[PDB]
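Quick notes on the structure that follows.
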Amino acid sequence: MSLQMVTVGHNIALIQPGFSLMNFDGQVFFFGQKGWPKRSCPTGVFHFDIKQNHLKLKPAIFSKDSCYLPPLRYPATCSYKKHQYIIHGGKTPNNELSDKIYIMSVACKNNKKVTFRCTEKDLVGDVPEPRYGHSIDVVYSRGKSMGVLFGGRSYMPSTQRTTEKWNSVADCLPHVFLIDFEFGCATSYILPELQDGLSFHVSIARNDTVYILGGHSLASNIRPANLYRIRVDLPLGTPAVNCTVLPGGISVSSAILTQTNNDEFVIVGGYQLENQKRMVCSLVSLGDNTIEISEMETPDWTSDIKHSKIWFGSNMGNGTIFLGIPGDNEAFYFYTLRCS
Amino acid sequence: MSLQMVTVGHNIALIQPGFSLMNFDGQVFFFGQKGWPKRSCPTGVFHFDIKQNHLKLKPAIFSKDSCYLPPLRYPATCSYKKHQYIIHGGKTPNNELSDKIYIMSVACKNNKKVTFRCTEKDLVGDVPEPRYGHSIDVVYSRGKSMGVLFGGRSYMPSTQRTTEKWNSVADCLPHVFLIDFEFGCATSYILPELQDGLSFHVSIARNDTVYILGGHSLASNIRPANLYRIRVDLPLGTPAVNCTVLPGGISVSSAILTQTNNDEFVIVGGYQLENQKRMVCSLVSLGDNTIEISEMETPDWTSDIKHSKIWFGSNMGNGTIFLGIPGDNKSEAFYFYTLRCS
Amino acid sequence: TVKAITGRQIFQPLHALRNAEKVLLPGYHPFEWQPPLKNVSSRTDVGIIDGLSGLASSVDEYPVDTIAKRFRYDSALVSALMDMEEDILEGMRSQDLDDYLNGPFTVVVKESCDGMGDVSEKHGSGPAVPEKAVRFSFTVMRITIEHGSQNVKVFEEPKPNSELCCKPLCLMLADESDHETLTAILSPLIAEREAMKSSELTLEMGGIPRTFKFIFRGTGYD
Amino acid sequence: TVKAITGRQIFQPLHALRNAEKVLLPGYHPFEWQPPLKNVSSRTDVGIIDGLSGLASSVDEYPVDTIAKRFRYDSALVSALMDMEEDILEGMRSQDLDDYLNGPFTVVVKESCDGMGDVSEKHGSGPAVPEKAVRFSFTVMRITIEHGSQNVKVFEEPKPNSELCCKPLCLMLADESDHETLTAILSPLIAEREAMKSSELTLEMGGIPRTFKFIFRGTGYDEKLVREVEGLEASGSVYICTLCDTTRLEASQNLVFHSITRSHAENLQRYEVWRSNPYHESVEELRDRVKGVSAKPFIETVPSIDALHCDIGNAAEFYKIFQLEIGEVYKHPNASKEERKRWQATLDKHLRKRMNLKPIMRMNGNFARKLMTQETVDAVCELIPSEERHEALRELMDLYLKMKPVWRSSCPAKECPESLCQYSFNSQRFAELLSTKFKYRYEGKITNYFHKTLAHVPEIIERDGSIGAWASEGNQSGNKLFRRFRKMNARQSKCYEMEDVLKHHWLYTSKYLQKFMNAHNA
DNA sequence: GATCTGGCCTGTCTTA
Ligand SMILES: [Ca+2]
Ligand SMILES: [Ca+2]
Ligand SMILES: [Zn+2]
C-alpha cells in the first residue's frame, strides 16, 4: 500500500487501456500496444523494465517457428504450469473479435535477450463465440489440468446485426466451458444457478474451485454484489461441475487482481457505480472451503486520482500494481502500487 | 582585395541602413541604431570590434556633462584634429530632421573602457535648414580651421508643405556654408558654378581644399560625373571661396570612401543607374594641386552581391570597409561582409 | 426588409424553406433492392443518424471521445439519383433512345477521404474532442446503358474535380492515425459497400421503374 | 437569376449601386473651415489618398517595403457628420429644440489603433511587404449644443462598443514595433489632427449652415502602444503606471493613494530634460529625474484605462493565484517545474469537468468573463484541503465582484451608484487582503492593472464620466470584419486590396443604410 | 594568489 510516480520514456503512445503485463521469471513483459506494429518491433512484445522509478521499453523477437499474432485489447490471460500463458478472445485493432488461442512460451534466453514461441491452437466441438471481457482459469483435479472459461460479451450474431447498430454489444449466454489444452476440445455446460450473463468480472483460481467475484451485467445494467464458486471433478470418464452462491459479495467492475502471498490474494478498487469511482481495497484470504473479505487501510491517494473519471491497469506478478491516469492534449500519467 | 563572411551576434536587429561608424585610435564605434535606445544601452553608441571574423556589439556610457543625443540615420560625419568628430543633420526616429550639431570626444580610458563627452554646439548667423544625406569637411588655412558644408535633402518649406505630400523631399540650394567651430557661427556663400542641388555625394578633403564626386539631383533625376575643386582660403579678413570644374568625373551616388594611405583614397559601391548598381572600384590620387581618378582591380564578388538590389555601409578607418546586404525575412534580416584594401 | 419596404412577398419565410428541404435530403423516396440487402434494414425514412453506429460509451469499455454524423449509403445514392433525373433523361433523349426504357443502368462512383488538421475545439459539455477532422465523400462519374449489343454513356461528369459534385457522406472529428476509432467509424460503411456490390436497385424515374447496378472505385486517397 | 425567372427587375444592376456609392464615400459634399487649416489643402474632392504620403522610394533613400491607403481626416469627419443628419435632426426635435437653429455644436471623437498579426502575404509583383498589419479608426461619440447656459446632449451612441459604429480611417501593412514606418505613415494624420484642433467646421445640412467644434480623445490604445508613442520604455520596467509616476516597490506598498500628474506637454518637457541634461547628472540620477522618458512623444493620448485588457490581466493573475493556491505555495516556498505542470493540468481538468471549459494558451475574453463566478471559486475550493484559504478566496472574489461594475458600465452614476460610492472602502480592503494573506506572491511586486484598478479608478470616473464606453474593443471587433473583407470582399492583388477593403469597411459603417435595414421596425 | 568586479549568461515577469 504505497503509491509512487513513474517516469516513462519516449514511446508512451504505445500504451493503451487494455494491455496485458505477462510475467516470466521476474521479467515482466508487455503486450497489446496501440495500433498495428511498426518497423521498430514487428512482434509487438516489449520487455518491461522499471529502475529508479523510471520506465523503459525495448523490443523482443520470436522463434523460427512462431506465429505473429495481432495485438489484442481485451484477452483472457491465465498462468499455467513448461511455464506458459494462454491468450483467448481479445479485440483486434480492426474491431474483429478473434476466436483463436495463442500460447506464449520462452524458448531461449542469453544475457537479457529472450525468444518467445507463440504457438497456434484452435478448438473443436462446442467452440466459444468470439468475445472479450471474460476470464479463463486452469484447474487441477486428480492429476489432470483442465481449463475453465466463463462467458463475456460480444457483438450481435450474423443475423440480427444491422448497420445502424453495427457496434452494439450484449452480454453472452452464461455458460461454462471446459477446454483441454492438450487436445483442444471445448464442451458446453449449463448451470441453473447462473441466471444471467456477466462481463469484466474477477476469476480467482485455486486447486479445483474457481471463484467468480463482481463484474458488470449489460442486460439489466446492474453491478451485482454477489460472489460465486465453481468446483469441478475429473473422473476417468465425463467430468462434473457445480456452482453455489455465497454470502458476503463485493460489487466491483473491472478490478485488478494480484497475489501478495501464498493463498493470500489482495484486490484493488475497480468501478463501483457508473460515475462513482471505487477507492477502498479488499483482501481475499482462503482456507480449504472458506473465503474471507475485509476492507484494508486505503493508501494515500493523490488529488489527481481523487478526481479522475477513467483509470486502468493490470497485474505485474510480483505483488505490484501498474495503473495509469489519462492526461490531456503527456497523455497518460503512470503510477505504481506495491503491496507488502 | 578580399571579401570575408562575418558572423553577427544576437542583436543583429540593431543595425540599419544609414549608420555611421566612428574611429578612435584603432577602435571603431557604432552609431545610429534602429528605433529609440532600449534599456540594454541608454545611449546608443556601441563599440565596434571584429575578432576572428565574428561580430560582437558592446554598449558604452557617457560622461556627466554630456548631452544625450537621439539616434540619427543620415548624419554628416567629419574627422577633426584633442581628437574629436562632428555630427550634423540626420533623421530622428520620429522621421523628423535635426538642425543641431554635435561634437563627440573621449573623456577617459581604463581597461578597454571609453567614456564620451557629447556636447551640443550652438549655431548662429546663416544657419542651414535641417538636412541629411550630405557631407562636411574641415580645411586648414594658415593655422586656422573651418568647416565646409554642401548639399543635402530636406522637406518642403513651412508654407508649401501639405499633408497630401507630407513626405515629399527637395534638394537644398547649392549654397556653400562655412562653419566656424570656435564662435559657433556660419556664413552663407553663393557660387556661380553651382546650379543643381546635389545629395549623397562624396567629399574628399585636403590641406585647404575639398573635392566633390558624383551624387544625385532630384531636379533632373541625373547622376552627373562632376568634379569640383573648392579652395577655401582664410586670410586675416573675410574668407575666400572659389570653384572650378575638372574633367574625369564619376557617375555614382551613395559611394563609400576609405583611406588606404595618404594622398590616395579608394571608392567602391554606389549606383550608376536606377537599377544598374556600380560594381567597379575607383582609385584617386591627391597631388599638390592635381587629381587622378583611375581604375583598379575588381575584387571577386560572390553570387549574392552580383544579383542583389541594394547595399549600405561606411568606412572603418584601417583601410577596411563594412558592407551589408539585405537578407531574408520570415531568418536573418541582413548579411554583412568586410572588405580589405591595403 | 424587402417585405417591409416593397410590401409584396417576393421571398417566402424561413419555415417554407425548412419544409421544402425535406424533398432533397435522403430518406424520402421509396425504393427496393432486388436481392434484399444483407445486414441492412429496409427503412426508407432514415435521415441523419449517429456515426458511432451504437458504439458503447460506458466508462468500463474502451474510452471513446469522438462524435460523428452520417447518412446511409443506399439512401444517399437514391437521393443522388433523384437529384440528377433530368440530366439522365436528357442524356437518354440525346443519344436517340426512348424515355420509357428501363434497361440495367451502370453507375460508377469515385470515393475519397482525407484528414483535416487545425480544427479548433469549442467550450461546453460533451466528450473530449481532438483537434482534427476526417471527411468522406463520393462522386458519380459515368452512367451507361446496355442497348442493342454494346454500351453507350448517358451522363458523364463534365467537371470531375469541381466542388459542386462532391457529395458528403460521413463526418467525424478524430485523428487520421487513430486506427481503432477510424475503423470503428468506417466499418458500417464498408459493410454496406460490400453488401451493395452484389445487388440491383429498383427506382422510379418519371413514373417508370428503373434498374441500377453499381461499380465501386476508390481513388481519391493520398 | 431573379431577372431571368421573374421576368422583371426587382433589384438594380451593379452600375446603379456603384453610382449611388459615390454619395456616401468621402469627397462628395462641400465644406470649408472659417479658420484656414495650416498645411492642409482646402480642396474638397479628395478621395483615397495614398498612405505613403509621397515618401521617397529611390534606391539611395531609406528602403520602403510597406503599402497603405487612407482618407483625408477632415473629409472623413465631414462625411461622418453628413451620414448622421437624420439622427441629429431627430435629437434636436425630441429635446424641444427648433431644427433651424445653427448653434456651435461640439463633437467628441474616440480614436483607436491596433496592430494585427498572422496576415498572409500574397504572391505577385511588388514590394516585399511584411505580414503584420496595422489599422487606425475613429468613432463619433457624443454631440452637444450650447443652448442658453446649458449643454443639451442632442445625440449619444447607444452602443459605443459595437463594430457597426467604428468607422475606418487608415490601413497599412507594417509592424507595430517598427517605429520608423509607423511614424512615417502616421505623421500626416497627427498633423491634420493638431491643425484642426484649433478651428471650427461649418457646413449646410437640411438647408441650414451649421457650426461644429471638435474635442478629440485617444483611448483605444493598448498599454504597449501607449508606452511606445508616449515615449516610455517597455512594460517590464520599474515605472509601471502611465498615469502616476510611482515605482514598483512604492506601488507594492501603498496600493491606495495615487493622484495623476502626467500630461502630454509634461512628456515633452521630460524628453527635453533627458536630451539636454542641464544639470549634468549621471545615468541613474537623470533617469530618476525624468521618471523614465527616453523617446520624443508624437501622439497626444488620454490617460485612461483599457477595460478589456484590464479584465484579461485580472483574469490571468487570478488564474495564476488559483494555480499557486492549489499547490500550497505558502506552506512550501519551493516547487519544481514538473509540480507546476501537474498543478496546472489538474486545475485545467477540474475546470473542464466542472465548468465546461477547455485549456487555452493565451487568456481569452469569454473565458475571463465566465471564469469570474462564485461557482468557479467553489470548484477551485473543492481541491484545497485547507479551510481558511476557502474563506480568503471567497472574500477576494466578493471584493472583486463588488469592484467590477464600476469600471465596466456605460454610466455607473446612474446604474450602480452603490458600488461607486462604496468603491474606495472595497479597494482598501482588497489591498489589505493582498498585503496580509497573500505575502507569498505580492511581497514587493505588483502588476500594472492591479495598480490601475486600486489607484486611479475613482478619479477617472469622476473626471471623464465613465469607463467601458471608451475601450479599445470596438477596434478588435472591427479586426474581424477587416479579415473577412480582405479574404472575401476585395481584389486579390497586392496593389489593389487596401483601397477596396477600406471602401467596403467604410460603406459597412454608414448609419444611412442601417436605417433601411430597420424598416421592419416601423 | 586568493579576491572581489565586470560582464556574460539566464530564468522570470510584464505587456501582447
Ligand atoms: Ca489533409
Ligand atoms: Ca492586436
Ligand atoms: Zn499609477
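We're sticking with Swiss-Prot numbering for chain C, so the shown stretch reads 487-708, in order.
We read in the header that electron microscopy, 3.9 Å was used to get this structure.
Including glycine, each Cβ sits where the backbone N, Cα and C put it.
Quick look at what Swiss-Prot annotates:
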MUTAGEN   C:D546 to A  Loss of DNA-binding
MUTAGEN   C:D560 to A  Loss of DNA-binding
MUTAGEN   C:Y707 to A  Deficient in both nicking and hairpin formation
Of C:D546, C:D560, C:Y707, chain A-adjacent mutagenesis positions (C-beta under 8 angstroms): C:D546
Largest tally of Cβ atoms lying within 10 Å of a Cβ, found at which of the mutagenesis positions C:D560, C:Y707: C:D560
DSSP state at C:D560 (mutagenesis position), helix/strand/coil: helix
Surrounding CB atoms that lie within 10 Å of the CB of C:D546 (mutagenesis position), all protein chains: 20
DSSP three-state assignment (helix, strand or coil) for C:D546 (mutagenesis position): coil
C:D546 (mutagenesis position) and C:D560 (mutagenesis position), distance between Cα atoms, whole Å: 34
Cα distance (Å, whole number) from C:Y707 (mutagenesis position) to C:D546 (mutagenesis position): 35
